[PDB]
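Take a look at the structure below.
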Amino acid sequence: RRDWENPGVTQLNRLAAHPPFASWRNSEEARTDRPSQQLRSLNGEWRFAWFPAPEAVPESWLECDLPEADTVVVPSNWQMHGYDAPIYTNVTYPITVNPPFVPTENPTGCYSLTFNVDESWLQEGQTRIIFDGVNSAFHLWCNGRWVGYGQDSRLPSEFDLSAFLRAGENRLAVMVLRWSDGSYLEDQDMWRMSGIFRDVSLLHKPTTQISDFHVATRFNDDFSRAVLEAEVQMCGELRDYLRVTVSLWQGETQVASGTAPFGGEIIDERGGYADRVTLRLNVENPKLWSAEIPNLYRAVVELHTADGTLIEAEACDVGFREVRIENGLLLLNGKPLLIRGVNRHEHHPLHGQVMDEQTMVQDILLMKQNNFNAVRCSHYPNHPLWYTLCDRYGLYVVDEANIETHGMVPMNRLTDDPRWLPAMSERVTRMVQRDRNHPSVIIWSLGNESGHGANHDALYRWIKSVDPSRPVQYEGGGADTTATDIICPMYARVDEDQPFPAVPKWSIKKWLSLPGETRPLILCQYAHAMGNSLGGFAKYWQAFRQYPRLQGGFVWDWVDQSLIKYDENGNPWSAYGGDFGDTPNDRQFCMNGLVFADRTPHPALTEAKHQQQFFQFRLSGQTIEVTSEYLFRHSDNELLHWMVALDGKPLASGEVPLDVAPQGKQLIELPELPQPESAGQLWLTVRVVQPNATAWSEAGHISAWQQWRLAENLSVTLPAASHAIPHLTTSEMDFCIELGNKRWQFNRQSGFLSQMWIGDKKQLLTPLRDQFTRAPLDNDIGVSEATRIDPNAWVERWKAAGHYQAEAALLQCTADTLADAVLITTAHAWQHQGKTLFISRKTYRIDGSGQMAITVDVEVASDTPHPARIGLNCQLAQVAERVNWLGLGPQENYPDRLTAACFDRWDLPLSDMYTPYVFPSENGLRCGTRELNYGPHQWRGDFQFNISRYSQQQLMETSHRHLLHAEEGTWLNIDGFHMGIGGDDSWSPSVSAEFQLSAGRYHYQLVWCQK
Amino acid sequence: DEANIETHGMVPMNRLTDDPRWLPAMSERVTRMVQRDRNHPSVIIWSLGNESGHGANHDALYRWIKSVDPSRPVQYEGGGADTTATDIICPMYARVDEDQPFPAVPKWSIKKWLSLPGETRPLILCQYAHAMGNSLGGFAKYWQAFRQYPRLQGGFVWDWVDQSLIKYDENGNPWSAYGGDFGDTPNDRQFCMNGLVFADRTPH
Amino acid sequence: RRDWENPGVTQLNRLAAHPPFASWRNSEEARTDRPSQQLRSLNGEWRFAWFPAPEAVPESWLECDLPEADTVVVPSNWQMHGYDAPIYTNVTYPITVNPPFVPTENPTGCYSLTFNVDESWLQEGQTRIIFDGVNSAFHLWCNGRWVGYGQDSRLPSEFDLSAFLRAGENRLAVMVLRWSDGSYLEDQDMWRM
Ligand SMILES: O=[N+]([O-])c1ccccc1O[C@@H]1O[C@H](CO)[C@H](O)[C@H](O)[C@H]1O
Ligand SMILES: O=[N+]([O-])c1ccccc1O[C@@H]1O[C@H](CO)[C@H](O)[C@H](O)[C@H]1O
Ligand SMILES: O=[N+]([O-])c1ccccc1O[C@@H]1O[C@H](CO)[C@H](O)[C@H](O)[C@H]1O
Ligand SMILES: [Mg+2]
Ligand SMILES: [Mg+2]
Ligand SMILES: [Mg+2]
Ligand SMILES: [Mg+2]
Ligand SMILES: [Mg+2]
Ligand SMILES: [Mg+2]
Ligand SMILES: [Mg+2]
Ligand SMILES: [Mg+2]
Ligand code: NA
Ligand code: NA
Ligand code: NA
Ligand code: NA
Ligand code: NA
Ligand code: NA
């Protein structure tokens, strides 16, 4: 049969889909969500054997274990056990595109399990097996007899084993095909793996059972009254003595209960459903569910007899909330949402695509701690526990069908073809059937990157028809097609249009107002967090706040899809595309997360946290106005802390309880802040602290912050008469300056400061030179590759211009002695293929105090690409333990990504000054720095800097962080100016004009002195 | 042009048409018809089938056609003749002036149907005036209505030709047979003859 | 298999649907809607045998004409030739309602034809068979090898026979099932044939 090369066969003998069941036989257990004796896990140790194709599978395997098999844990992806390599390809399918056929060499995983079954399960009722996730298709045999087949790697497949099992020991055999016609619908940008990767279980249900149930909650105009309506269907023999009771509980309190015999209302000329019943329960003043306060009730559905004997019970958590689009706005409980979302793939660096509760809870907690209120299931239905957790912790979810055909040409080749309508419809319909009772799901999505075809239009209407309670979205075909209730583009910029033909990506602000357009706009993916990125994140947030119809978005994405590999000494390291011998591959494009694979945050997460704050502040005089962005709760677990500091030196602070209604404001008068006897800048910092711990945060959690510069007192105080005067020694090749136990040497042919001594100790490993380049970020590189250069990428514009090859030419080097100091003057030109790219003019003035004042004036040819930076650099001979600076921090910050950083005095171990991006590049800059301390040196001025054991050269020559090695000494990069990092996307230049170094002439000055 | 989908005998009538497991099967009956007949200018309206209730499968298919071929309206009478799966109010046997208010799927007088609150579509009976035996009494009352009301745009008489079959007697003489005459049972007897013309084309 | 008791399988190896084709190799003929040499009719006399269920059909029939078969005209409805009774039921299904199953006694018509194919059709190009109407479902074999399956009694089912024919005489074998899961969607008020 070759059922795995026929989109017309997506399954054989598979049971209908339905919401999570457990068949409790005790109502209270159902109410409490406790473990059910009728639902057994078959997870654990299985037998497994790998074959290169299904044809190679021995027939004996159906009857008995293969001696060559191994014993492995299930769920798992077999690539993670080393049986074959996982492949990282983004768009291009991992197999030849020739639908619906798959390669003849098709890795086949033969899993088997010998286990026991009690007669009690067989003597009555139905015993089914449930495979929550099998990638990508499989055949199932039980005791050597063929049971059935299933496709869709992301939804459960269940089969009735009642007639196949026997009391005692039984054997399951499952042949899993890596590739199948299902693969053409699974072209998501993620590792391509396979296997039994989600749970396997056995479920026992009575012959007469609850086969489906749907819960709806409708409200009156102000949400002070609701009706809970639960439709219940049965399978089995109808009998008049049968009943269904549906009860609603708020904790231990029973809120409502209704009982009815089967028999629905008349539907049409042939009657109604004799096998269904709908119970309707009124609820006054329901506690409403939202991500702010995830109030939940428990619905218990009991199937029983008139005399009271329970047959079985099913149940679910219920959240009272209405989701609707009106007048162009997405409302939840009648208030317009502001989605602070993120797309999250199911990824574990060691377990591959196998999810576990601990990881899930770790993700959720980090999300809520960082002010996210929503998640999109990019790009398939998730493991079932995820929805339970979103329901209870409180996150709005976009549940998305496992349909992605990105690699087709054109993208809608299959989605517009009716012969693929059935397979696609199963991917949508079965998801809705399984997840429609979860209150956390607020929007359905038809899949991802599959163009726009008529099949999407058919399925969009199917959903709208079956479940009017939730909007339907879909980005394919241009983001605003007839298959979406929400304009949901990916990577559309804030102000800049990208008018691609047929599927233009307009500026979001302009998109909203195109002729005839009225829908809300929520980006399905925005701000690509690959490497050092998130530049321009604030721009989105300012627009979402200013424009009602701009309702937010899902950042791309939560966690890097890096996998762990082990070196020669068995040490682990983070790998990406190509690292398993997979080819073609898309290299580092699999790492786009706000957190690394092991959940440590990237610095960008803090920028997200800050922009997504729920409290806004303005300052006026001594007055602070706090405005709450919560729609439903009062700030009842919040206090405001404030502190006033001069140049990092705290002068005063205090705290004020916050009591602001949702959407309201609170004024807070700060007490008279005394004046200050000292030059410097006074800064006010406020933080919102949650005094009490919550289900997702600890006591003392800071949820928001903001700063303002208050007065500044410029220094007008004259240094003081130098104790001594520096001496200049001139030789043919050098200018030397001596002062006390310090000496500076300037080489007359190079024109740079080549050496500095403190006593007899040399302080430099390489001379102090201008630097106009940076080891390229992922955003600077984009898609450019040696085999296919993208001449438009920043890195290629820089290379081509000669930025990385340009050599300094001396134009001038002079020394003069002044009354109290020595002045060195230098000028250099940087040229390439005879063009002058940059000209740097400087003065060094060394005085009686031993301070060295450096002034730098640079010219940049208007016709060369704007440079990555304009600074100086050097390799210091010293290695010191800490770094202390008065500037923005404490974490890495760049020009277009520094809103979350605060101006203060920070002190960190040197290694915290380096960001271990998997793919190395320029990293760890801190901007807005007035003073920097390292070892006995001190630099003062107004600059940006980074300091670490790695040279730019090394970072730009190294592709994996595990291969970097500390160089002798410390590399110090001190910049007058640094280009933004961008990140709107990572494949097209995205650094905003206001963040490019295009002024033509730049000036900066620093004072180097000994401390 | 009408898809080969009729599940009249189910209880309730949309049992299959509302079941996603039957969407595939239904879908091919509709998509394969459009793919075959879309270039004929005589086809001016597509129909989703007949007496199959109103199920979500119908809504999905209605949309698919609207999407693939916007040139022709889509109609479908199931579920009450004015559901969200039809561009045309297309009842079967609705009377001219007399309402028949059956529960869930009332059959209003056609004059009154047009003007129900919120209604604005054209009304063309998918089936009207049952030509079984000596019949067509009251035919003129429809025509008078069709002519006076712009939005009453006519209808399709039920039906063209009797489905009687020829049998031969003892003497070899042919005779017109109906339900049960072949030993078929259960059967619906003469309900198979409702045409304006006899099976041999002779007019009634 | 029992593909006829599974709404998940409405066809196997069937080609996509499309408007009426004739593959004219002369433009003026296509202009005038004249007959095309590339579109041939298989209508006329075929061999036919009736069985009470698919389980009763002999394997011999795939490769060899059944001597007891009769010669009858195609197209036709087998009730009209007297092999079984046509049934007139309006609403009530003619079979017990238990989708997607059908009765185990399921009248099966085994039709077959030996016909010629010129080498010219085989040296190049594609040769497909087109059944404009088969009620209600069927399996098709060509020269004893299985080709495919189809449902929906009112639309054409087409199969590529390019790899199955040979120049000269060829034999088709079509096993037509009276009832199938397709029957649940064919409850029109008319004779059931
Ligand atoms: O879709 N593409 O053909 C394509 C080509 C070059 C770069 C990105 C790109 O598509 C983009 O890839 C990113 C990578 O993280 C995401 O997968 C995103 O969904 C996709 O649109
Ligand atoms: O898809 N990618 O992630 C990716 C990374 C680096 C280079 C090319 C690449 O994908 C490639 O991008 C080009 C656009 O430049 C095309 O869209 C191509 O089909 C895609 O495979
Ligand atoms: O559909 N019915 O249940 C039903 C019951 C009794 C009488 C007619 C009837 O249905 C009507 O029957 C006529 C008979 O020629 C047509 O088939 C019409 O389409 C159907 O609605
Ligand atoms: Mg298949
Ligand atoms: Mg993609
Ligand atoms: Mg590559
Ligand atoms: Mg700020
Ligand atoms: Mg009768
Ligand atoms: Mg079938
Ligand atoms: Mg021969
Ligand atoms: Mg009927
Ligand atoms: Na907004
Ligand atoms: Na990616
Ligand atoms: Na408070
Ligand atoms: Na690098
Ligand atoms: Na009229
Ligand atoms: Na009739």
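The numbers used for chain A are those of Swiss-Prot, and the residues that appear cover 14-1024, in sequence.
Going by what the header records, the deposited coordinates were determined by X-ray crystallography, 1.8 Å.
Including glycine, each Cβ sits where the backbone N, Cα and C put it.
Copied over from Swiss-Prot, here are the features:
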- A:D202 to F: Obliterates all binding and catalysis (MUTAGEN)
- A:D202 to E or N: Causes a significant decrease in binding affinity in the absence of monovalent cations or in the presence of potassium ions, but only a moderate decrease in the presence of sodium ions (MUTAGEN)
- A:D202, A:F602, A:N605: Na(+) binding site (BINDING)
- A:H358 to D, F, L or N: Less stable to heat than wild-type. Causes significant destabilizations of the first transition state (MUTAGEN)
- A:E417, A:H419, A:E462: Mg(2+) 1 binding site (BINDING)
- A:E462: active site, proton donor (ACT_SITE)
- A:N598: Mg(2+) 2 binding site (BINDING)
- A:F602 to A: Decreases the stability of the loop 794-804 (MUTAGEN)
- A:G795 to A: It forces the apoenzyme to adopt the closed rather than the open conformation. Reduces the binding affinity (MUTAGEN)
- A:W1000 to F, G, L or T: Decreases affinity for substrate (MUTAGEN)
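Features as recorded by Swiss-Prot, highlighted on the structure.
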residue: A:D202; record: mutagenesis position; DSSP (3 states): coil
residue: A:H358; record: mutagenesis position; DSSP (3 states): coil
residue: A:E417; record: Mg(2+) 1 binding site; DSSP (3 states): strand
residue: A:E462; record: Mg(2+) 1 binding site; DSSP (3 states): coil
residue: A:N598; record: Mg(2+) 2 binding site; DSSP (3 states): coil
residue: A:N605; record: Na(+) binding site; DSSP (3 states): coil
residue: A:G795; record: mutagenesis position; DSSP (3 states): coil
residue: A:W1000; record: mutagenesis position; DSSP (3 states): coil
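A:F602 are the recorded positions among A:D202, A:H358, A:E417, A:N598, A:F602, A:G795 whose C-beta comes within less than 6 Å of an atom of ligand 2, given in sequence order.
In this structure, none of the recorded positions from A:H419, A:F602, A:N605 has a C-beta falling under 6 Å of any atom of ligand 15. Checking the recorded positions (A:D202, A:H358, A:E417, A:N598, A:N605, A:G795) against A:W1000 (mutagenesis position) with a 10 Å Cα-Cα cut-off leaves A:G795. With a cut-off of 6 Å between Cβ and the nearest atom of ligand 1, the recorded positions A:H358, A:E417, A:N598, A:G795 reduce to an empty set. When the Cα of A:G795 (mutagenesis position) is compared against those of the binding-site residues A:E417, A:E462, A:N598, the shortest separation belongs to A:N598. Every protein chain shown contributes to the tally, and the Cβ of A:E462 (Mg(2+) 1 binding site) ends up with 19 other Cβ atoms within 10 Å. In sequence order, A:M203, A:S391, A:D570, A:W571, A:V572, A:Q574 are the residues near A:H358 (mutagenesis position), counting only same-chain partners six or more apart with C-beta under 8 A. Within 8 A of the CB centroid of the Mg(2+) 1 site residues A:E417, A:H419, A:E462, the other residues of that chain are A:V104, A:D200, A:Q201, A:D202, A:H392, A:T418, A:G420, A:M424, A:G460, A:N461, A:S463, A:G489.
Counting other Cβ atoms within 10 Å of each Cβ, the lowest count among the mutagenesis positions A:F602, A:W1000 belongs to A:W1000. If you compare Cα positions, A:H419 (Mg(2+) 1 binding site) sits closest to A:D202 out of the recorded positions A:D202, A:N598, A:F602, A:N605. The 10 Å shell around the Cβ of A:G795 (mutagenesis position) contains 23 further Cβ atoms across the protein chains shown. Compute the center of the Cβ atoms of A:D202, A:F602, A:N605, which mark the site for Na(+); besides them, the chain residues with Cβ within 8 Å of that center are A:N103, A:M203, A:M543, A:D570, A:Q574, A:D599, A:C603, A:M604. Cβ crowding, taken as the number of other Cβ atoms within 10 Å, peaks at A:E417 among the recorded positions A:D202, A:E417. Around A:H419 (Mg(2+) 1 binding site), taking its Cβ as the centre, 18 other Cβ atoms fall within 10 Å, counting all chains. Taking the Cα of A:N605 (Na(+) binding site) as the reference point, the closest of the recorded positions A:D202, A:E462, A:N598 is A:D202. In this structure the alpha carbons, written CA, of A:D202 (mutagenesis position) and A:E417 (Mg(2+) 1 binding site) are 9 Å apart.
Fewest other C-beta atoms within 10 angstroms, among the binding-site residues A:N598, A:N605, are seen around A:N598. Cα separation, the residue listed as 'Mg(2+) 2 binding site' to A:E417 (Mg(2+) 1 binding site), rounded: 18 Å. Listed in sequence order, the recorded positions among A:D202, A:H358, A:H419, A:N598, A:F602 whose CB lies under 6 angstroms from an atom of ligand 6 come out as A:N598.
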